[PDB]
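To start, the structure itself, in structure tokens.
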Amino acid sequence: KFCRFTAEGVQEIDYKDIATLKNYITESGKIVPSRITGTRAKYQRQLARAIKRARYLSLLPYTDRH
Amino acid sequence: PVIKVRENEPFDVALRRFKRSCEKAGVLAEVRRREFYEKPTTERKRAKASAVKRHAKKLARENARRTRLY
Amino acid sequence: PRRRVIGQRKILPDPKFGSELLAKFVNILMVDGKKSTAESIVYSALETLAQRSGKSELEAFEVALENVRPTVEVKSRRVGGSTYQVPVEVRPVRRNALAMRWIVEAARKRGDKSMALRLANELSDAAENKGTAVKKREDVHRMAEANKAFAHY
Amino acid sequence: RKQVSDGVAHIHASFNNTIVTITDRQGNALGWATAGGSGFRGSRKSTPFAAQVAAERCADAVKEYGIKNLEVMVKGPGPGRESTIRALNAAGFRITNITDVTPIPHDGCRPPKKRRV
RNA sequence: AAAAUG
RNA sequence: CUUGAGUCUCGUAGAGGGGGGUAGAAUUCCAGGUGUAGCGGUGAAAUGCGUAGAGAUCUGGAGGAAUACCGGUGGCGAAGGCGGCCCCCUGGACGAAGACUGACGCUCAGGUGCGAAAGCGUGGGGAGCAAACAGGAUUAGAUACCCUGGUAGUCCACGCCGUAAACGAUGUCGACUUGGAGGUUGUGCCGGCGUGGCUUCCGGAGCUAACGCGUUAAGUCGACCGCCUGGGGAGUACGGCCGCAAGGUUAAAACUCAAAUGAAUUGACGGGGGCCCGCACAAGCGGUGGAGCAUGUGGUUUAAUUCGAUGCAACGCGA
Ligand SMILES: [Mg+2]
Ligand SMILES: [Mg+2]
Ligand SMILES: [Mg+2]
Ligand SMILES: [Mg+2]
Ligand SMILES: [Mg+2]
Ligand SMILES: [Mg+2]
Ligand SMILES: [Mg+2]
Ligand SMILES: [Mg+2]
Ligand SMILES: [Mg+2]
Ligand SMILES: [Mg+2]
Ligand SMILES: [Mg+2]
Ligand SMILES: [Mg+2]
Ligand SMILES: [Mg+2]
Ligand SMILES: [Mg+2]
Ligand SMILES: [Mg+2]
Ligand SMILES: [Mg+2]
Ligand SMILES: [Mg+2]
Ligand SMILES: [Mg+2]
Ligand SMILES: [Mg+2]
Ligand SMILES: [Mg+2]
Ligand SMILES: [Mg+2]
């Protein structure tokens, strides 16, 4: 587990940081549960909002089947 | 789950990859759960029941830790 | 049964030919415990088959059995309120048991004079894939093939 | 008619039936077979074995096209999900891609009411 | 599958 | 006066509310291409759809509704409730340092406001779903359950209604009284050690009819309010008030019963679960049910057809 955002002092998760966000989505493009990646709940919420923002801007896919 | 069969990878192995990809994505569970409408009261009840029974089974585990059967 | 410690019974081989399998065939043909009667019937019919095949007694009997032995049968099972016929493989001992029983049954429903003649005629018919024993095997196979989809549980 | 050598098999695997359509890469149907149309009506129609026979019949229905490779598109929860793919591989086709295309709403329309059986 | 009553 | 209550300063988390915009998935529909005999549905079917080309598959378009994953006995809200993303307007909560006011508090009949779903009015909208309704099944019947369809309605604006097992079946405020493991959200110091807010589970004393509750009390106390007085009759009638209506609200009496009821205990039962057994199924072989006759019984007959046994456990039984 262990949370990579707590150990790095992240203020916000930055939807622009695609390289980081891609570690928190599956092959299908879905947000990985925080129980699998060990993210803290506060950072899991920030991360979901960032992923959805990036999906809106087409920096990330909603699905693997667009 | 989009599987592309790899060079020299046999058909059975690509099939197993496709199966694991489907299970990880949980497509079949999504289809099952979406076949009929589940009322919100029903869904909240079922979620609570799952949490309660998970907690109680761990209680059973941690407490059978002490008990000797013979 | 539920407990299942059924140990098999020893069958004395038939006196003339020393075959366990023909001994079981005599047992299947026998009625009312009259074993010598059944033995005379089988021996007479086997003499006839040997003459009409010019091959041997046991070998001609085996040809007939090979043509009557089923390989797959169906077993009923209720599933969702309906009744399914489930195809299953036949163990070899059951293969012989079914073949012998079917041949005896078919012989009994023939119209020839004595039982020995009916048995000889049925055995020859079987040797050329013709009589109602082989027909029974054919319908059993046909049912199993039609229900191949239910081979799983 | 025209030869293709690169086709797509679409497997519509519902709980009651299986439909196999082999199209070209542009989505134009070349042939099709179904479990129901392969000698299976009722309890037998919704079985993996019926789907396998349907896939065999569909491969026979496009033999004249000289199709060599196949991307497989699997849609639905039914029992003919993988038995069709096995049948398509065993008919000499080269499966180069297996994709699940079961449509999943991102919430969407309300499903029918639950059955009280 | 259906499956009432005393 | 400052300790209760409040104000200010900095910050924090949040599906809190109102308005507006937008994204992607999917269903349906419409147009066209490929293609051909089925599709769809069930326990099994049929109705239904399809050679006037369906279903399947691909492209283009229209439209409405909801926001997968995240997501969690997670969060926010007085309660009802609230879930994509973005903006605008806005409510509350909490924390750390202080500074300020100086009992400004608590509760609250009547009053007033808010208040799920369904329903009602006017005007829109209508994909999906779906009361009613129709057909097909099932059945002894089947005004159902199941299937194929399908209209209000579900959606929007505005108004009305004011009720729910609107539940923690637990009124609000405050104080006090051993613990344990978690969740979530702040903050001090240096992973550890503290310290606040909300929250889930377990449990001690005590309490409780028991079940249980147990620092978020159903323990120990104080303040104020609401409510109860056997079961039925009845939350009904009449009247009043409210409502467009549906109805809501306030709320009896006669008469009738000797109970009604709560929790827990032993059984028995279950078309509840689990594990076993039995010629219970299964795998087999031979019978009975048909015939003639023997025998017992029922019935009928008779002067009498003596009496008894008479689901399994009477009927070649007492005999
Ligand atoms: Mg349905
Ligand atoms: Mg009053
Ligand atoms: Mg409404
Ligand atoms: Mg209306
Ligand atoms: Mg309207
Ligand atoms: Mg219906
Ligand atoms: Mg009420
Ligand atoms: Mg509620
Ligand atoms: Mg309550
Ligand atoms: Mg109440
Ligand atoms: Mg108050
Ligand atoms: Mg407790
Ligand atoms: Mg009233
Ligand atoms: Mg009134
Ligand atoms: Mg049996
Ligand atoms: Mg008789
Ligand atoms: Mg008598
Ligand atoms: Mg007496
Ligand atoms: Mg008597
Ligand atoms: Mg008596
Ligand atoms: Mg008795």
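Swiss-Prot numbering applies to chain C: residues 2-154, in that order.
Cβ atoms are placed via backbone N, Cα and C, with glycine included.
Among the sequence features in Swiss-Prot, the mutagenesis site C:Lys36 to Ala or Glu is noted as follows: Defective in ribosome assembly. For the published mutagenesis C:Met116 to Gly, Swiss-Prot gives the following note: Significantly decreases affinity for its own mRNA.
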Mapped DSSP class for C:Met116 (mutagenesis position), helix or strand or coil: helix
Nearest-integer angstrom distance between the alpha carbons (Cα) of C:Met116 (mutagenesis position) and C:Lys36 (mutagenesis position): 14
Residues near C:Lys36 (mutagenesis position) in space but at least six apart in sequence (CB under 8 A): C:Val27, C:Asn28
Assigned conformation of C:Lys36 (mutagenesis position) - DSSP reduced to three states: helix
Number of Cβ atoms other than its own within 10 Å, given for C:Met116 (mutagenesis position): 20
